[PDB]
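**Q** This is the structure, below, for whatever I ask next.
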2 protein chains.
Amino acid sequence: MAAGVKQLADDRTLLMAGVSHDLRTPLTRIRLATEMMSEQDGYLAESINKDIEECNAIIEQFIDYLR
Amino acid sequence: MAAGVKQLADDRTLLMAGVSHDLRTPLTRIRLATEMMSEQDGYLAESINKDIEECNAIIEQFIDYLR
């Protein structure tokens, strides 16, 4: 295949296992951190897992221009 | 200037204001969320602002191959 392409792939799988793999370990430790005060004020606990949901949206929106 | 370049810039300033701008709003809300249990266990509070410090390191290391 003649074309010359070295920056048109390996980004969707490299951006998840690349950044996610590391940003996924902090929500777990803090899962229990906020889970503790999640009783005196469950609010925080969800405020975390929620920022995580937005973390997945930002990854697909910022990856939309990395193909 | 003859060369043809459309993917060799606008990435360092587009990756900070691009991703940071959004990932910086969750540490503030949680700044107070964990700040609450930061007394019954300040540990968590720092566990957050710390993941943030690593958030800046990961951005410069993942940006090192985006020039």
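Numbering of chain A is taken from Swiss-Prot, so the residues present carry the numbers 223-289, in order.
Backbone N, Cα and C atoms are what each Cβ position is placed from, and that goes for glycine too.
Okay, these came from Swiss-Prot:
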MUTAGEN   A:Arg234 to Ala  Autophosphorylation by cytoplasmic dimerization domain (CDD) is resistant to waldiomycin
MUTAGEN   A:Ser242 to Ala  Autophosphorylation by CDD is resistant to waldiomycin, CDD peptide probably no longer binds waldiomycin
MUTAGEN   A:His243 to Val  Does not autophosphorylate, does not transfer phosphate to OmpR, increased expression of ompC, decreased expression of OmpF
MUTAGEN   A:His243 to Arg  Does not autophosphorylate, does not dephosphorylate OmpR in vitro, no OmpC or OmpF at 0% sucrose, low levels of OmpC and very low levels of OmpF at 15% sucrose
MUTAGEN   A:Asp244 to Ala  Autophosphorylation by CDD is resistant to waldiomycin, CDD peptide probably no longer binds waldiomycin
MUTAGEN   A:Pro248 to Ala  Autophosphorylation by CDD is resistant to waldiomycin, CDD peptide probably no longer binds waldiomycin, alters structure
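Can you tell me where each of these features sits in the structure?
**A** In sequence order, A:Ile285, A:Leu288, A:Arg289 are the residues near A:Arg234 (mutagenesis position), counting only same-chain partners six or more apart with C-beta under 8 A.
Take the CB of A:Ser242 (mutagenesis position) and look out to 10 A: across all protein chains shown you find 13 other CB atoms.
For A:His243 (mutagenesis position), no same-chain residue lying six or more positions away in sequence has a CB closer than 8 A to its CB.
Around A:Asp244 (mutagenesis position), taking its Cβ as the centre, 14 other Cβ atoms fall within 10 Å, counting all chains.
Cβ neighbour count for A:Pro248 (mutagenesis position): 19 (other Cβ atoms within 10 Å of its Cβ, all protein chains included).
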**Q** Whole-number Å only: compute the distance from the Cα of A:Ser242 (mutagenesis position) to the Cα of A:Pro248 (mutagenesis position).
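**A** With the alpha carbons as reference points, the distance is 10 Å.
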**Q** Can you filter A:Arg234, A:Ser242, A:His243 (the mutagenesis positions) down to those whose Cβ is less than 8 Å from some Cβ in chain B?
**A** none
